[PDB]
Amino acid sequence: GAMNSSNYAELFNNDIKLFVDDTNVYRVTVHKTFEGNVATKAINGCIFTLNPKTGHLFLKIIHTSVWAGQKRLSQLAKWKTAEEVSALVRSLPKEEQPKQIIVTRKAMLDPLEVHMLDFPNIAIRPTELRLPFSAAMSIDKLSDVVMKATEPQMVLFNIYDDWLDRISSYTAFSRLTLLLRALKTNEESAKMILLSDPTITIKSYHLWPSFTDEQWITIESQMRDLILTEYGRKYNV
Amino acid sequence: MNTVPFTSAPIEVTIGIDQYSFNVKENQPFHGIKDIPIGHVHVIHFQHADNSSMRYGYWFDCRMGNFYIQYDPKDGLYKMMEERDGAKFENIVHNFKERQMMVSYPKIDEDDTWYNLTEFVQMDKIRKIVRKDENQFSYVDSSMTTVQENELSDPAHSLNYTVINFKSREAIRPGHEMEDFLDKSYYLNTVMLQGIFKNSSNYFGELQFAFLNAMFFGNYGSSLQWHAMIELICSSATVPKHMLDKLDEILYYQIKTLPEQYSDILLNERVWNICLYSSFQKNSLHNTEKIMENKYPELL
């Protein structure tokens, strides 16, 4: 059924699974028209499809052309997400196909179930985890490939860089969720934490800086401090 | 007008005949039901006084044979049987009528209720849903499961309703996932009407039979099928106008006949609220909407 804190270790077992987050598929700016009505302008979006064990991220870029002349875009976005995840599964060799797809939003369950009828043994599950994958577009290299896209595109990333050489997938996923939660909560403060020391750079082939094990402990502590600082600001606590 | 004699009534029982019901006492001199209107199917149903477990009964058409009821003390129920000997059957009915040992089917002349509830129901379609080819009548009870319930277990004692499943390859054309899931017209018109039922009369017959088995036996699978067949039409943007008008009449008489005190067990809130207020056909069921809002406004 639903994936929670109880069954957290299940994310890091040897059963292939993907998270799907659709929160950045349909993205708009809202503005006044000349007549003083309000209009939306779509911007490029993405499907965030992640294997939490390996770090492999299937970033399907959703180009604004897919919305042209379409109605009920927020509804269509869910079905387009399901169509693209289905197409990704069919593209993978059998031994690489997931046994489970965990959607971050319960509104994706029916669209994905209906697109995946041909795969009755792939479980489609919701989660009680509040995962900050909406903040993917705060990772500069992901935002850059999405905004520059002139057509539909799939780009493959490892969202853990080389961390799995040194840490477990449990710890890598914990680090990722903490960084994304910090970027979601105060983007400018989180990027300043990550970039403030100019001697630590991001490798051409990485998303995150090249922190030593001791520096990651410092960074993680600074991110927890940011989140707690912001909770205190929010609630006056 | 036809007759179903009873050999005897050895156990106290509530006997239903269509929408009517009568209490018979243990060893009461009761010998059956006369004046049954020719031209409709009928159902004769039982609930024992000493064990309200198993409602059960028989669908029949007096045009198809001479039927009687006899209690079986081994299997503990009233069984329908066919009398093949015409002169014996006439002689038995004559004796019991002469002695006024039969209740009369209590039809009011102005009252079309039973026709309204069975307009599309045919014995030959009943005998394909309930498979016992050696009898011309069909046994149904409270506990019989449907082929659909059995998939999600004795296949011989099952109700073979047409399987309806909105999240199935049958319901959804590859490449038309959103279209077919949000608008069930493909599934209703191509798969179900053109493909399986051949016409709206057969589809409505099955819907009506499902409702009657839900109401008379408290058969849960039957209630599921009835609601699924309503939802499939209401969730279709493209439905022939005659079918919508006919569905409004069918549902009106079903909601009119439902016992007020069974509405909590016989009516699915989600389906009715969706069908009357959200669906493509929310504005197409004026008579059904009016009776539902006046009789069961708590459900809505």
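Residue numbering: from 1, along the chain as shown.
Header entry for method reads X-ray crystallography, 1.4 Å.
Backbone N, Cα and C define each Cβ position, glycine as well.
Here is what Swiss-Prot says about this protein:
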MUTAGEN   A:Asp21 to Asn (Swiss-Prot position 1853)  Reduced growth at 30 degrees Celsius. Strongly reduced growth at 16 degrees Celsius
MUTAGEN   A:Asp22 to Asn (Swiss-Prot position 1854)  Reduced growth at 30 degrees Celsius. Strongly reduced growth at 16 degrees Celsius
MUTAGEN   A:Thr23 to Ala (Swiss-Prot position 1855)  Reduced growth at 30 degrees Celsius. Strongly reduced growth at 16 degrees Celsius
MUTAGEN   A:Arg105 to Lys (Swiss-Prot position 1937)  Severely impaired growth. Reduced growth at 30 degrees Celsius. Strongly reduced growth at 16 degrees Celsius
Three-state secondary structure, A:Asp21 (mutagenesis position) (per DSSP): strand
A:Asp22 (mutagenesis position) to A:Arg105 (mutagenesis position) - Cα separation in whole Å: 8
Pairwise Cα distance for A:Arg105 (mutagenesis position)/A:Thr23 (mutagenesis position) [Å, integer]: 8
Densest Cβ neighbourhood among A:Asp22, A:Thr23, A:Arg105 (mutagenesis positions), 10 Å radius: A:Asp22
Tertiary neighbours of A:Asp21 (mutagenesis position) (same chain, Cβ under 8 Å, six or more apart): A:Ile47, A:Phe48, A:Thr49, A:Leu50, A:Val103, A:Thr104, A:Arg105, A:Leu131, A:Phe133, A:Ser134, A:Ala136
